[PDB]
Amino acid sequence: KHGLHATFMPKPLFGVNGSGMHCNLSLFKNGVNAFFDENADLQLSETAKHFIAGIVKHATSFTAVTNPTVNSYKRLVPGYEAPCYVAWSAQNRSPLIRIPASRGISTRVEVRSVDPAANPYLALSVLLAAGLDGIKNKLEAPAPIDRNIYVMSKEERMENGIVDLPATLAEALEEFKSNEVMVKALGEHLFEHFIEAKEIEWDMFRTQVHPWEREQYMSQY
Amino acid sequence: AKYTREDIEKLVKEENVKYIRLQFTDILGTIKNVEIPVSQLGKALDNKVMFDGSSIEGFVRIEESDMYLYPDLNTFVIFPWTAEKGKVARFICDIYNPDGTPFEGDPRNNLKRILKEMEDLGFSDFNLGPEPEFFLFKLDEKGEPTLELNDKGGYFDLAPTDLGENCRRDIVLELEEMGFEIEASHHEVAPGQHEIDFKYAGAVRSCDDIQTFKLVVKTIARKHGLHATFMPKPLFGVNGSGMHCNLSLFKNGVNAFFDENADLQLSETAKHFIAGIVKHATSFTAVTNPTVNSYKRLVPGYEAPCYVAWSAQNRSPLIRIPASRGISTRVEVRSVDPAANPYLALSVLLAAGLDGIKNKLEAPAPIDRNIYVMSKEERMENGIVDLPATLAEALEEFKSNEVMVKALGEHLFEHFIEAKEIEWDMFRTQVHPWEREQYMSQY
Amino acid sequence: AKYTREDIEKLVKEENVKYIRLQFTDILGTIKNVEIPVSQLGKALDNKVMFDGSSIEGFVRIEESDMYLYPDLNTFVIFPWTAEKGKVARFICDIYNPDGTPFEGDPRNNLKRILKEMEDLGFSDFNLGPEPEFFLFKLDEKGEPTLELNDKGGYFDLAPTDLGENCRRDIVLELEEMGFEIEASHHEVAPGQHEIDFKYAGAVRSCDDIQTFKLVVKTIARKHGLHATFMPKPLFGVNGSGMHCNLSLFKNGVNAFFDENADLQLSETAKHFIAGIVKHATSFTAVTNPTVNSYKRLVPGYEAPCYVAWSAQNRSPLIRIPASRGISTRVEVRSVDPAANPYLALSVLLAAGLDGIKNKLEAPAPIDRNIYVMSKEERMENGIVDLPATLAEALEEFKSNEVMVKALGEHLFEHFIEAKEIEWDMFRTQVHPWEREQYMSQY
Ligand SMILES: Nc1ncnc2c1ncn2[C@@H]1O[C@H](COP(=O)(O)OP(=O)(O)O)[C@@H](O)[C@H]1O
Ligand SMILES: Nc1ncnc2c1ncn2[C@@H]1O[C@H](COP(=O)(O)OP(=O)(O)O)[C@@H](O)[C@H]1O
Ligand SMILES: N[C@@H](CCC(=O)O)C(=O)O
Ligand SMILES: N[C@@H](CCC(=O)O)C(=O)O
Ligand SMILES: N[C@@H](CCC(=O)O)C(=O)O
Ligand SMILES: [Mg+2]
Ligand SMILES: [Mg+2]
Ligand SMILES: [Mg+2]
Ligand SMILES: [Mg+2]
Ligand SMILES: [Mg+2]
């Protein structure tokens, strides 16, 4: 209408910000927030600590659904208000599961990973499933790294509960396939059609020979 | 008070106001706002609209730190430009941490506190009349500014024929509908340059009015297919845009600078006040003059204060006590520019006068002579020290001074220095077009 | 000698030399000269060729003062390049006041001094190995320099194909048939950048050789439809051409730094010569890097120092020292860029040795660990100092330094400051494209 093209492409332009879509999740139980707890550490129930605890496990694995494009990972590059590291905090630069100070009903766990490219319906499927799997198995949340994580070396990060996310989409898939809780969250039909379609998407991209590939190699080599 | 909480509510309803702009101010003086739909008005007024407070620290941003927005009801205003669905309103706000307390990094809350230091000395008002100047360019096809100035007028010319554009005339019209108290408005020295002047007002009251100006300018400019800018020295060879600042300290409703019973007709309060604005001058220019370009305006020649002196008639008399007296007895500081953060620039001048008066400082002689006329030695024979000449020189002056640093204090002072150090560095590390025309062959 | 006056005549006749160039050097190292036909050679060798010496001030010249041109017979050269009327020859000459005394503001007669000030301290020779880097750009249709790099080569690469262009090879062969003792060359870090190192030589012959490099390069470059330049930082964000200076002091024909039996393999003369250079570097920076642009190369990360200290290895150290000993014992100063006047760079560098050797000063810890790593609160906490960032920093810093001020001697000095102050003023008063693009919209 205003003679424009709005887009939800994670990283339209190399070297400028990328559009990501945070997801503030809160589980109610009888109409009230099940994470809140004015009398547990940090102000979060054992439901909360557990819901986080599950999300940490499978993030690496539900990445191939929250960030579905090859381009999605051209945004998950350190420095663009976009995570790379699996862990929760109170503050933090670009944390993966930062948690807002606000409590009450407004008790909730933000997942800053997702970009506007993910299918709204599947992003939530997979995220609920990595809570319900954490709440079920009663898993336990690691150290809420409150100190900056972009600072620590690859030999200072992964030495704690700190994990990198997949770098290429094909990393994310191989990684997503091998994960019973997510594989089951979507259910055979959705899953296999997803892999295929996605494997098709990567193949197309790897078999292309980009302008970069010439300009870095047409003379030098 | 100027508006009841019920006063705001009624206006909206009967006024079809459909969108709220909770505006405030990042450190560089940029106009910030988080907006909300009219349906979230309660949430605003009850001061519970939250946001990433780190936007105030401009580009030096590290973390996401949630923070509150407390609307000053008196600031409330409605713009004559309607959407296709509803009029829009605005709210100048204060920033609070999540613990109900002021955010120290907020320049708005940083002036409210240097105004208090004022009260801790008895005064009731510190009034402020700004003489903010600007340029108007033409917009090419896409909508970018070119460097084609809007008009070929000069100093005070009747300078744009009334029938036609008149961005100046048409701004000063929309400003008066928004409830502004415009004094006058002429056409300044360079072609395409324009000035509009304000009636005095409470410091923070007028700062709020210096954000609203800059905002209504750049909007109406655009509307006339033009591009208004507040860059100090947009062009070499031409004038530079200034923002002289007419200042005065009232006590119990009475101008404390005045005294029809003392030399020069100036209360001994005033003489002191003046005293301190000179001591700190070099040390507070980095705030009144934030940008690299600002110093391309402080080259002696285009009537811009190069010299730390207090006269009434001079070519770059940094300080100037104009004709008028009585109520309107005030010091003029002719070296600010439009880019200066108002809230800050003001806190830094006060803290200057204040430490001045507070420590009873001994004012120098008014160099009635034309200062410009002499060599730096002849200018050194008296109290003529020229200003910092580069953003670095000005930023070193600043840090070395202690009273200007409590004027902004830890947080503000800490983030300003960083943003500015990066900015200069960016400019110094750069290789400019000039260096190639000047060197690529010569060497 | 190298050429008797008899030989000189033997060569002009027999080689059909029809045009002569009495070459000299002004305050900024620009190659100046005066063009007399061969039918007028005698007058020259007799030292009677008058000329306007105010030209040695370059652009700050004032009044036309008379000066005499005394040639250095050893400098006699004939370029392969002949107008179709006959060949061309040259002479590097000393500018001599008309009364017969050497002009003291002349750059070649001012190092001839600091060598006699070295001679008057025991040493026989001050030697020099220069590593002069230059860029190559394509000349457009009009014969204008464009920012086109002649090739996209890289560090030590096999620069332009042999059959194809290879302009660097050519420059070297033309210098082989001119009696230039060149050691070896390569292609430099950036695209189109080049380097060509000669064997070492006595301060004066090495500069004579320097100056004459620059001319033949520029010239062999136009021949191949190119513009070679010695501009420290032609392009923002790519390498900058700097010119290292490998200094070694002889004393009775042998290296006075070597010592196979002192720590590190350096005498106390060496430790001391370094010790002096550290002191004044910050201060002789305004002469080794004379352009505003020079400092657009002294930005961390471009194989160019910023930090005052010596090492054995190190990334971009300021006084790295090559492992090689023997005669090849020497102290490289990596600071200098090809923009500095060859004659003044050496003046000032010899003076910060002789002042270190004299006062017997002591060299600080040879920081062998990387220095770019340490924080500003980890570097300057040791013997590690930043160099000046802007040229105006370098000057204010260079003025205030008796040992350098005296190294050049009143005449050269004050004309230098002025001319330089003029250069900075021009630059600070310009309003660059950057200044608009960072401020024309944002503000
Ligand atoms: N109490 C005050 N404090 C600060 N500035 C003032 C005050 N009174 C007047 N001014 C400013 O002084 C400037 C000079 O205008 P002038 O016509 O002399 O003022 P007035 O008519 O109010 O005496 C005006 O721009 C105005 O904003
Ligand atoms: N005795 C000397 N004094 C000063 N500089 C020298 C000396 N000998 C060589 N140089 C210079 O030092 C530079 C470094 O080259 P390098 O290969 O280390 O020299 P060498 O092989 O002679 O030890 C050369 O560019 C050369 O011009
Ligand atoms: N769009 C960014 C966050 C930056 C912001 O919202 O300011 C991301 O999550 O990748
Ligand atoms: N550069 C001018 C702006 C004001 C004017 O044009 O009068 C000054 O500071 O004096
Ligand atoms: N030209 C660089 C050094 C890089 C090199 O020679 O490879 C400098 O001294 O600034
Ligand atoms: Mg958020
Ligand atoms: Mg004015
Ligand atoms: Mg005025
Ligand atoms: Mg090299
Ligand atoms: Mg070297």
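Residue numbering in chain C adheres to Swiss-Prot, whereby the residues present occupy positions 2-444 in order.
Determined by X-ray crystallography, 2.9 Å, according to the entry header.
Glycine is treated like the rest: Cβ placed from N, Cα and C.
As recorded in Swiss-Prot, the features of this protein are as follows:
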- C:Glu10 to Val: In strain: PCI 219 (VARIANT)
- C:16-101: domain 'GS beta-grasp' (DOMAIN)
- C:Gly43 to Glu: In strain: PCI 219 (VARIANT)
- C:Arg62 to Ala: Highly resistant to inhibition by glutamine and AMP. Regulation by TnrA and GlnR is abolished. Only small differences (less than 2-fold) in its steady-state kinetic constants compared with the wild-type. Similar sensitivity to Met-Sox that compared to the wild-ytpe (MUTAGEN)
- C:108-444: domain 'GS catalytic' (DOMAIN)
- C:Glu132, C:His245, C:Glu333: Mg(2+) 1 binding site (BINDING)
- C:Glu184, C:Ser249, C:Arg316, C:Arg321: ATP binding site (BINDING)
- C:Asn253 to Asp: In strain: PCI 219 (VARIANT)
- C:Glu304 to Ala: Highly resistant to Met-Sox inhibition. 8- and 2-fold increase of the affinity for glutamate and ATP, respectively. Strong decrease of the affinity for ammonium (MUTAGEN)
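For the pair C:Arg321 (ATP binding site) and C:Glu333 (Mg(2+) 1 binding site), the C-alpha distance works out to 6 angstrom.
Candidate recorded positions: C:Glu10, C:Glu132, C:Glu184, C:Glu304. Fewest other C-beta atoms within 10 angstroms, C:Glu184. Between the C-alpha atoms of C:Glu333 (Mg(2+) 1 binding site) and C:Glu184 (ATP binding site), the distance comes to 16 Å. It is 26 Å from the Cα atom of C:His245 (Mg(2+) 1 binding site) to that of C:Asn253 (variant position). Most Cβ neighbours within 10 Å, among the recorded positions C:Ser249, C:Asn253: C:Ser249 holds that distinction in the structure as shown. The Cβ of C:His245 (Mg(2+) 1 binding site) has 19 other Cβ atoms within 10 Å, all protein chains considered. Of all residue pairs in C:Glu184, C:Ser249, C:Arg316, C:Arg321, the annotated binders of ATP, the farthest apart have Cα atoms separated by 24 Å. Comparing the Cα of C:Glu184 (ATP binding site) with the Cα of every entry in C:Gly43, C:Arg62, C:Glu132, C:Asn253, C:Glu304, these being the recorded positions, the smallest distance points to C:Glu132. Taking the Cα of C:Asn253 (variant position) as the reference point, the closest of the recorded positions C:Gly43, C:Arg62, C:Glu132, C:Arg316 is C:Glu132.
Apart from C:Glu132, C:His245, C:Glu333, the Mg(2+) 1 site neighbourhood in this chain, defined by C-beta within 8 angstroms of the site C-beta centre, holds C:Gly130, C:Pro131, C:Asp198, C:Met244, C:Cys246, C:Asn247, C:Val334, C:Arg335. For the recorded positions C:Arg62, C:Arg316, C:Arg321, counting C-beta atoms within 10 A of each C-beta gives the highest total at C:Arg321. Reported as a whole number, the C-alpha separation between C:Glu304 (mutagenesis position) and C:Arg316 (ATP binding site) equals 7 Å. It is C:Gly43, among the recorded positions C:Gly43, C:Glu333, whose Cβ has the fewest other Cβ atoms within 10 Å in the structure shown. The two recorded residues, C:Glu132 (Mg(2+) 1 binding site) and C:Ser249 (ATP binding site), show a Cα separation of 15 Å. Secondary structure from DSSP puts C:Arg62 (mutagenesis position) in coil.
When the CA atoms are compared, the recorded positions lying within 10 A of C:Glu10 (variant position) are C:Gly43, out of the candidates C:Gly43, C:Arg62, C:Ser249, C:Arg316. For C:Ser249 (ATP binding site) paired with C:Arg62 (mutagenesis position), the C-alpha to C-alpha distance reads 36 Å.
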